[PDB]
Amino acid sequence: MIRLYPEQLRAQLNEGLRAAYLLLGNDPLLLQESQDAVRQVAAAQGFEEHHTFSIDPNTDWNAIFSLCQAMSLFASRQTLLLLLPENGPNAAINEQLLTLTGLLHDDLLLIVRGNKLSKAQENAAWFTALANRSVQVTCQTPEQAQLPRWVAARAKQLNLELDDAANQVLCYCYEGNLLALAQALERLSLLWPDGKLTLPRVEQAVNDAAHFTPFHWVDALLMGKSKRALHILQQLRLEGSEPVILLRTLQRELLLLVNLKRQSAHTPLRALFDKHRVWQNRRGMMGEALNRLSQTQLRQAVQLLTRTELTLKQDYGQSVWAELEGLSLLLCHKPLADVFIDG
Amino acid sequence: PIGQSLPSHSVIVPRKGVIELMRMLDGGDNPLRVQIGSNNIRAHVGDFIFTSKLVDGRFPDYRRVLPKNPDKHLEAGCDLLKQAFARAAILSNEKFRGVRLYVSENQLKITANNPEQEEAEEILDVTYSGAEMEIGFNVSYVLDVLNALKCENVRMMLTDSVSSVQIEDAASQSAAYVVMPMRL
Amino acid sequence: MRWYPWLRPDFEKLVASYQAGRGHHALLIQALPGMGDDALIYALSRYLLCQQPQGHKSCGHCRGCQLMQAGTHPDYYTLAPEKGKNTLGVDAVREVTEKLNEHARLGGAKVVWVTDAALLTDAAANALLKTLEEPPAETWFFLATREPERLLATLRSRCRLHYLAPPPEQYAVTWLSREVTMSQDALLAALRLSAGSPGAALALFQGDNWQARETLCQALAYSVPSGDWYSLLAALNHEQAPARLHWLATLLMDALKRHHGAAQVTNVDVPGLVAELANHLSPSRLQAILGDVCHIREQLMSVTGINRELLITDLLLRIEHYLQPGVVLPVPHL
Amino acid sequence: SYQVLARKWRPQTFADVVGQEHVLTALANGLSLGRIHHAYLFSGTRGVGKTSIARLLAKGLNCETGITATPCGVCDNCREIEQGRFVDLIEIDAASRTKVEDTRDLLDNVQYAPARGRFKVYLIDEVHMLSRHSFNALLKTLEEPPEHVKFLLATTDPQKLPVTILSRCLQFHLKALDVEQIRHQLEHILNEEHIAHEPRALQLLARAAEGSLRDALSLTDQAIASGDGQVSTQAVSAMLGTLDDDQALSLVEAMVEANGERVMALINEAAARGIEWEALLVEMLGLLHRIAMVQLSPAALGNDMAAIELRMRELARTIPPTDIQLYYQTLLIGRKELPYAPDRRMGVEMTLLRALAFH
Amino acid sequence: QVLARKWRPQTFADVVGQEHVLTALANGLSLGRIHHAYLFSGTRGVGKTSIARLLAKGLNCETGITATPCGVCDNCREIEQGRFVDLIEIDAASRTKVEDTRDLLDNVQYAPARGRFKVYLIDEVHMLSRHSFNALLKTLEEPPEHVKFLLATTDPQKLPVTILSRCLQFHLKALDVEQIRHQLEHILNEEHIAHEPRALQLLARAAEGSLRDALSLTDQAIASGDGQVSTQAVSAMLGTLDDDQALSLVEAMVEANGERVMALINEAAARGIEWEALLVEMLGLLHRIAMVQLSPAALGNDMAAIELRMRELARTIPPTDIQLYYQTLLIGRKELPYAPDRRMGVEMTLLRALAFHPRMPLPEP
Amino acid sequence: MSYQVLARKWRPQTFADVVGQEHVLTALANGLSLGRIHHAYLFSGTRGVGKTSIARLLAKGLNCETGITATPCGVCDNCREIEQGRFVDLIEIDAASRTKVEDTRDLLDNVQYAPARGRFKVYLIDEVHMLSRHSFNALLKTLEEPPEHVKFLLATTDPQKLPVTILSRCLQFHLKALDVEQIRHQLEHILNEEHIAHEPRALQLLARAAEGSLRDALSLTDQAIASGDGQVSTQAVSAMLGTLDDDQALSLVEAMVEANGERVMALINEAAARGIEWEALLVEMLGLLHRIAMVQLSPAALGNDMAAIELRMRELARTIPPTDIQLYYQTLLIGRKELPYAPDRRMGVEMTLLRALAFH
């Protein structure tokens, strides 16, 4: 099935009545955007009878009219938003999905927003007979990389200048968060009279409806900035953050650091920062930390990380907040080395 | 009174059966005929043949349950009473439907209160000698028997005092019925 | 599982006993339900419900048997766990139980058998105490566990236990071997690794578990010298991690055995590897390590939100930490 | 199906139940006097006599000889008590029930006063199960319930049972039952039973009854079931997985020998028969304890490792106190940690390994 | 019977300690510094409640408003009698519903019908649903000038902070064995019932600062007996001896004894009395001794006279020894489970301390 | 008699009223006064931001009797109505019973009804995150294709329980924590104007003491006042802060590190005297040591919110070398396992502490 990118949704929308315009993707900004465009043009297209009706994981189904000549008290085509289960339509669903494919879907102009389906669903007969009439709109988000581009086009959504200096700083700090970034650009535009972004201006007031990712801290740590990383966490507190997340993300990078530290101490930095991942900008911070972080001193650190993780997670000890202070310096070993009793 | 002396058998019919049987009587059908077998029984009514495997196990006692000296004879009319009773329950206790009675001799009296305010009161007659029965019971049960009591002079044999009251038809003894008081 | 031959003699006694009402109507079969208990159980009900007829038969004939075969025997119950759960809830229980206070409903005794009583719930169990203790008429209850350990004591106070170990290893291997090809060492390594239970032994050769056993075995032999354990993350990182975690343990343990001079291993599916452990590692730390393999195996199972991986990794590094000097080397205690 | 003994061994009088005199007496005594609480709390192990003291009491309240220290055997009420049906008495397993729901209903019926009983007596057992709400709901009538109504609480544990509840019961804590108290009672029992008892087995069971008379009794039924008649040692030693062998010390020694193999190969086969590890463990531990004791006083012990006393002695003295403590300690922790091992067999090996690593 | 209930407090008289809380109550009842809200937290021995009825009865009488230790008029009396109108008692049972809370909120509107203030009184609030908590934020936040809500939450923890910021907190605390002992005696003197101070101590000790509970125990003594409160009934139905036993043994261990210790080992095994009771008993003493090391202070209420054994022990036993032992012991305690037996275990841990005695361990070869 | 009750006002009841939370207040009027208002919105943020106090100001300018102004309008009784429910176009329709599908159906049969006073239907739906899955299908109906007149004004303090669709659908304004000065100043003038006595320092205490909520600030004043005889006395506020707080581990840390004999016991006794859990107290001690131990591995250890106590943490840290910190730390940790088999955790703790003595 045709994959469409939301920005190109008009291609299939417009050209013809796509049955199931399946905005599977996940950037909510993208999903939202792919939804309303079908609808808008759908509602305009005599499907004003527009209802939303999820499809539970539950068998669900209700309005399965898809032609029956029942109406003439209120004739028209209607349109039916399906919000999908987690992974998509399951059995019953799939079934009654495969039924619709079978019929004019008359009055049931399919708009299936959701996420990526599961494979078997996509091989499941319903998701087989939609094809060629439906539209899959990949509503998936930019890499760090494509993110500025997008961001930059997106500026002009707001038409304001934005500043690409700022874009980046948005692309990093809102690396991957289109929606909030979109709203980000909104709050501040309002806030001023001018509402013209540019980097200086976006410093003075920063959208308190858009996050300052773990990265700031952890990256600060990459560097070895064992104080910097710490400060970002003072903030990550006042901010209320769930510790899980921090751990999660930290875990993500550090395990990446281990493995890359195994292979890196003999492989040029940062290439691997993107041969894997490690943002562009981090790549430097990251090529460093492999050199800084010698895999051994690195071992005890993991043992404390794990420790805290468990403290949380099995134990629900909420002192993981203090355990980290150790670790910062246990791991970094300071920007230098300075590895000490675990905690 | 009727029946036979002819053996009884563990014939414990359920809840349901008794209904259809009851159905198989009314004047109608044939008379109801039973082979009381422990096993099963074989009932004859209508074009049916109604047969249970019977639950076999005892059926709890039924002689003891008779009040302790049900004896004050509260010859009332089952109906009137059934009415009065129906009324009284309303501003009686709204939970259990435990009406409390202070049958004035020869008359009656009833004092009901629904905890939840209100009170209902009746004055009715029951040829009742022997001092106030002063017993309350679940009116919810009661009416049921009044009504399953096809007999309309029902003498109650109570032991006046918050203790069981047997009620029987005054007029026969067939339907004899016992409920128990409420609280102490 | 299936009815195996080694379920029969158990049955007979029990039905005998049952028939003699010497045999208590209760019953507990230690033996894995994996080593056959279920069929054994049900074989009993087969009879028991149809009232126990014939000396001892699984019952092929019988209305009870057949209606129980149809299952429509009301007497009959299978009384599995509850499916809104997956454990045998109280409610499930409350029902079947109370149906037995209405006597037999189509004759023959009833048999109300738990599939794997190992699987009961507590409100269920608590519920079942009085019924397993107290005998309702014609009830022959039949319970199944992986091991007796699958049940609570108060219950077992009243369980008329009919033990049932695993059948012997040899047979458990021959039995195991019939059905999985790969050397008897893998059968056994696995069987042994199964605490000798077949039923338990068998599972290993399925999947890529025993191939991964091997797999794992390989990476590790590299890991061990190299002080890169980290290589092993995957070999053991699995839905059967604990199992793979298990594959591994029985070798570590074999290396400590070499550390007490002991040819004896439970994974006779390679002794080289075993030697090298002891070899590159002081037993202290072998020993320390052995602890933890399970411990993770536990944790992978216990810690909510636990990164299977995270845990599989930490461990490797840390091993790797130990191989390393100066890095203090535990021994397990306090 | 087929009958049990445990129940059938339940009191009629205080004797049928071994121990808890504090309670027996506490009971005989309560009963006789006006020291009848409508709140009792029998807290003892499952049919240690949490349920037994309840029975005696019951018969005694609904002794149709009033309230009586002993329940005046026969009374209708008394003898029906332990038989089905008995209106006064309404008994309850709050086990099956967990719901509060179950708890609510219950409180309602106390009203209906028997058409012939003399204390509407209520017996809850296994109350722990019930939910919190179920618990708290009871406080209301533990305090002032309607008349006749009682609240004989029997609990295994009054622990899943609030302070206020205990605060509001006579708690006759039935303490536990000595192996011997048990052995004896059993010894007495089994012998009454036609089938030749079996001392060995009696003891095998006595210790094995777990301080609860009920099980004790249970065991027995069961031993017969699978011994298809007659209590015999062997059927019970085996039935019990119990090693009447000195393998405990054998292995201890072979650990001490630094002997790896012997220690281990032996366990593995034991595991084919799945042989009980614990039994084995407790013993080892004990020896050690004594030996050290034998060091202290090779007499001031109240040791029962006499057959090997000399062995004990021998050990005791030759091995410094210290090390004895230490052996004792090692394996104690390993036992602690035995189960943890995913083959059971595995946990014990560890324990010993660590010992064997100690030497 | 319910002497636990019966004996409950009802006047200021019946409140033991918390005189500060009484003084304060009396005081805030005089000058109008009364705030709407009160918050009694504390033990179920003193009763969260008792002190409330006292406040309540002090907040309204029929003689105006004055602090009053005891009933007067009706209002007060009633209040304490659990009869007053504005009383409006807030509790739980199978009751754990929203609807209950609602009503309260509603009478706020109302002015006291008999009281000089509306006198609602919660006990402990923690069985109720999530909603009812918040429902109160509102009314509390801004309360009438004639409705008094006297909260009690055993733990002020249950209660939200905005309303708690506002609260006049009063905390009731636990009561001594001595005070309890002192008490039980007094009460058993009122309902003259035999007791012996040792039985009293054994009881007073076992109670857990909850006089109500101390009274629960006394109840099953009287019943285990026939109204006696002898030490045996008490010590048996309680399963506890006297410190001396231990102390005598401890004096035995220090002094490295193996027989003495074996003996008292058996002494214990003989009274159908507990093994860790001892262990416990022992660590306590170690500490006390050790306390007495530093200050001529800190000694028990189950010793009114074994003070000297203590003083002594503090003096003679190097601190080291005291730790070793407390330690050896404590480990006993923990490990005692895996022991092959508690008695052995018990026996073995003392063999340990001694095998490890910082005097001398067992004969060592 | 509750005397004064200020924990009802001084959250934003006018666009200008409260001099903390401006982050939102500033862009709020530029949007509103201007026609560039959305159909639907979202409010969030910690209490005492006057969570709601915002949504209500939005409706007023919609529904003012001075058009669509973000300009204050007091002679506009719309405006006053709006600040209460009284305004017909303001529906204070809640969300705590609007959680079944049927609860929401009805609200949409009313999106066919025009501002009868204001110029927007303003459906002020607050604390939303309580709705069933079915409920969430149906609200989106008036967003997706939006009915303008209605304005749906959403307040929550949990924006997560509202789908991405809805979120993407709404414009969110985020309300923040109030700072020591924000609060202090707000009070300082408000109480200055409300003719209320503010001994300045009481503010700073209270300001400091609670930062995040403006609401809190006034609830605490209410007790402070009852205790201050109508006054925000420093005496009142310190007093109040004492009621709700005791530090027995810092003192204890000091006493045990000094090797003071009986001060430790004295303190342990006080710590019992005004009870404190012995375990928590162990742990309370543990953390202090660490904090000093970290003050020595990073001044960063003391986060900016810790400025309030940096001076002593700093200084405790600097009177003590960190090794000894990890020595005592070691001792405490061990003590911590003693409490359970400790016949008493106070003892367990005292016993533990008497060990600390020997290391001074």
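Header entry for method reads electron microscopy, 7.7 Å.
Just so it is clear, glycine is given a Cβ too, placed from its N, Cα and C backbone atoms.
Residues or ranges marked as ATP binding site by Swiss-Prot on the basis of sequence analysis: F:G45, F:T46, F:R47, F:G48, F:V49, F:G50, F:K51, F:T52. The Cβ neighbour count for F:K51 (ATP binding site), using a 10 Å radius and every protein chain shown, is 24.
All protein chains shown were included, and the count of other CB atoms within 10 Å of the CB of F:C73 (Zn(2+) binding site) stands at 19. Residues annotated as Zn(2+) binding site in Swiss-Prot: F:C64, F:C73, F:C76, F:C79.
According to DSSP, F:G118 (mutagenesis position) is assigned to coil rather than to any helix or strand. Around the Cβ of F:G118 (mutagenesis position), the number of neighbouring Cβ atoms within 10 Å comes to 27. Experimental mutagenesis is annotated in Swiss-Prot for F:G118 to D, with the remark: In dnaX2016(Ts); present in both isoforms, unable to grow at 42 degrees Celsius.
Taking the C-alpha atom of F:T52 (ATP binding site) as reference, the shortest distance to any of the recorded positions F:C64, F:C73, F:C76, F:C79, F:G118 belongs to F:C79. For F:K51 (ATP binding site), the nearest neighbour among the recorded positions F:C64, F:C79, F:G118, judged by Cα separation, is F:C79. Cα of F:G118 (mutagenesis position) to Cα of F:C64 (Zn(2+) binding site): a distance of 6 Å. Considering only the binding-site residues F:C64, F:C76, F:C79, the residue whose Cα is spatially closest to the Cα of F:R47 (ATP binding site) is F:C79. The Cβ centroid of F:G45, F:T46, F:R47, F:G48, F:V49, F:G50, F:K51, F:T52 marks the ATP site; residues of that chain outside this set whose Cβ lies within 8 Å of it are F:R11, F:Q21, F:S53, F:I54, F:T157, F:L175, F:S213, F:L214, F:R215, given in sequence order. Report note: the Zn(2+) site is defined by F:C64, F:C73, F:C76, F:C79, and the residues of the same chain whose CB lies within 8 Å of the CB centroid of those residues, excluding them, are F:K60, F:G61, F:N63, F:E65, F:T66, F:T69, F:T71, F:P72, F:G74, F:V75, F:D77, F:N78, F:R80, F:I82. For F:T46 (ATP binding site) paired with F:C76 (Zn(2+) binding site), the C-alpha to C-alpha distance reads 30 Å.
Between the CA atoms of F:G45 (ATP binding site) and F:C64 (Zn(2+) binding site) there is a gap of 26 Å, rounded to the nearest whole number.
When the binding-site residues F:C73, F:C76, F:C79 are compared by Cα distance to F:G50 (ATP binding site), the shortest distance belongs to F:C79. Least packed by the Cβ count within 10 Å, out of the binding-site residues F:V49, F:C64, F:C76, F:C79, is F:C76. In this structure the C-alpha atoms belonging to F:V49 (ATP binding site) and F:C64 (Zn(2+) binding site) are separated by 23 Å. Across the structure, F:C76 (Zn(2+) binding site) and F:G48 (ATP binding site) place their CA atoms 26 angstrom apart.
F:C73 (Zn(2+) binding site) sits 24 Å from F:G48 (ATP binding site), taking the Cα positions as reference. Annotation for the binding-site residues F:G45, F:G48, F:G50: lowest Cβ count within 10 Å of the residue's own Cβ, F:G45.
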